[PDB]
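> Next up is a structure, given as structure tokens.
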Amino acid sequence: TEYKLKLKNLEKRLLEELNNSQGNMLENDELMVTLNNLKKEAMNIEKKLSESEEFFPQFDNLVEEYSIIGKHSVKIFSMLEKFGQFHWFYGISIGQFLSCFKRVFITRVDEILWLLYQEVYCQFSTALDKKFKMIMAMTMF
Amino acid sequence: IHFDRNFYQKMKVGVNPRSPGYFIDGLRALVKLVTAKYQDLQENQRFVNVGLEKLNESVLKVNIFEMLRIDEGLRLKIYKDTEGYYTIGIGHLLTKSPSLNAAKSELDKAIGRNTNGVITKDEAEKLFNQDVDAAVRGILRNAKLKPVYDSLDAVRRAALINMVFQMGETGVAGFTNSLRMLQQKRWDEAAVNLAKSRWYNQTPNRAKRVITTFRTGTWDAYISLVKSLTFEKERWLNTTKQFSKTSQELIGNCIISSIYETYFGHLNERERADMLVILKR
């Protein structure tokens, strides 16, 4: 909407000063360079407009390739939630879980997944006593 | 209706434990959005069509001249330049004297008419072509510029002629780096150097256009210097054909939107997704 308001803006300047006075022998040419500039901003528009049709299927595909990471993390989370329901000290929010998952970063999807387990264990193993560490290892495994 | 019945099936459990106001709240929002988006559509279509009209009117009757017209500008009556001297047509300087009628005396001696400083169309191009020839004859005289002007193709020459009209040949000659590379015919390194100069910092609009003309050896930046490039905006009517898409699926789009506003508020991410899938099929 920015670029289409910029086009409409020069499209407005064109209409405005094309009718202005009549002859336009000189100045409208001095505007035409502004509409020649309009042609370049119109190429900027088609550039973004063309890479939209490229964006959607690449995006729509990337949600499918990453599906698995989600579906593992809902069950890994669900496990941690169930630890929390047994004893007050073992609670967890989706906040901590997402905050942990961010650390995974800072066969690719496989790696990002394997890291997920290893980083969730590595962190939250510490909030649990030996018994639950062992429950947690065996479950997650 | 199918969506309502499907919504209640695939979401709500139980035998008639609830009412159908989603249907209505959903019919009304649809009336809202179809109207809104349809009006805004027609407003746009009217605008490009009256715009297209002024363009069909813009074609009436029926080169270095258009170049020099563009950055410098064409005047059919006497005026003053950036330094305030007396000039007419394209950059044609009658007198540097502060005298008001010293210019009228020179112009009348030049064009051969008694005019007060108001000139006809053709005489503007005559004085221009004259000023150009003179500038070209001078370049060939100058021993720093001559080999270059000989080297260059007509288009790039026209660019050199342009630099001369702004800065004066003495000014163009101090460019020795840029000019050397211009005759060596490596246009990118030439353009990169031309970019660096007081000439650029002062007027980096004109200087930018001249430079990409040196580069491309093409008139595009600036034989398309004919107002006929405005005729090319005519082919940007393609919007008219794009509408035929936007509007054909307008109704469908508003349905999704109406239903999304109404039914989906209380639903999980996964719920909206699958419901939307049902809706699209």
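Think of each number as a place in line: the chain as shown, counted from 1.
The header says X-ray crystallography, 3.5 Å.
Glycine too: its Cβ is placed from the backbone N, Cα and C atoms.
Sequence annotations record features per position, and here Swiss-Prot assigns active site, proton donor/acceptor to B:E72, B:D81. Look at Swiss-Prot and you will find B:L93, B:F165, B:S178, B:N193 tagged as substrate binding site. Under the heading of mutagenesis, Swiss-Prot lists B:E72 to N (Swiss-Prot position 11) and annotates it as follows: Loss of 84% of enzymatic activity. Annotation of the mutagenesis experiment B:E72 to Q (Swiss-Prot position 11) in Swiss-Prot: Complete loss of activity. Among the mutagenesis entries in Swiss-Prot is B:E72 to A, F, H, M or N (Swiss-Prot position 11), noted as: Complete loss of enzymatic activity. The annotation that Swiss-Prot gives for the mutagenesis experiment B:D81 to E or Q (Swiss-Prot position 20) reads: Loss of 99% of enzymatic activity. Here Swiss-Prot describes B:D81 to C (Swiss-Prot position 20) as a published mutagenesis experiment; the accompanying note says: Nearly no effet on specific enzymatic activity. One mutagenesis experiment catalogued in Swiss-Prot, B:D81 to A, N, S or T (Swiss-Prot position 20), is accompanied by this note: Complete loss of enzymatic activity. Listed in Swiss-Prot is the mutagenesis experiment B:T87 to H (Swiss-Prot position 26), annotated as follows: Facilitates transglycosylation more effectively than hydrolysis; covalently bound substrate. Swiss-Prot documents B:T87 to E (Swiss-Prot position 26) as a published mutagenesis change and attaches the note Complete loss of activity at neutral pH; covalently bound substrate. The note that Swiss-Prot attaches to the published mutagenesis B:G91 to F (Swiss-Prot position 30) is: Almost complete loss of enzymatic activity. The enzyme is destabilized by 1.5 kcal/mol. Per Swiss-Prot, mutagenesis B:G91 to A (Swiss-Prot position 30) is noted as: Almost complete loss of enzymatic activity. Where Swiss-Prot documents B:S178 to V (Swiss-Prot position 117) as a mutagenesis experiment, the accompanying text is: 50-fold decrease in enzymatic activity. Under mutagenesis, Swiss-Prot gives B:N193 to M or F (Swiss-Prot position 132) with this note: 2-fold decrease in enzymatic activity. One mutagenesis experiment named in Swiss-Prot is B:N193 to I (Swiss-Prot position 132), and its note says 5-fold decrease in enzymatic activity.
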> Using Cα coordinates, what distance in whole Å links B:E72 (mutagenesis position) and B:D81 (mutagenesis position)?
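Spelling it out, the Cα of B:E72 (mutagenesis position) and the Cα of B:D81 (mutagenesis position) are 10 Å apart.
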> What's the CA to CA span in angstrom from B:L93 (substrate binding site) over to B:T87 (mutagenesis position)?
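One finds 4 Å between the Cα atoms of these residues.
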> Taking only same-chain residues 6+ apart in sequence, whose CB is under 8 Å from that of B:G91 (mutagenesis position), what do you get?
B:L68, B:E72, B:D81, B:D131, B:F165
> Would you find the one among the mutagenesis positions B:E72, B:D81 whose Cβ has the most company, meaning other Cβ atoms within 10 Å?
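In terms of Cβ crowding, the pick is B:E72.
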> Should B:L93 (substrate binding site) be counted as helix, strand, or coil on the basis of DSSP?
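Assignment for B:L93 (substrate binding site) reads strand.
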> Any same-chain residues 6+ apart from B:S178 (mutagenesis position) with CB under 8 Å of its CB? Would you list them in sequence order, or say none?
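Correct list: B:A190, B:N193, B:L194, B:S197.
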> Listed substrate-binding residues B:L93, B:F165, B:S178, B:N193 - what's their greatest C-alpha to C-alpha distance in Å?
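Max Cα-Cα spread across the substrate binders: 30 Å.
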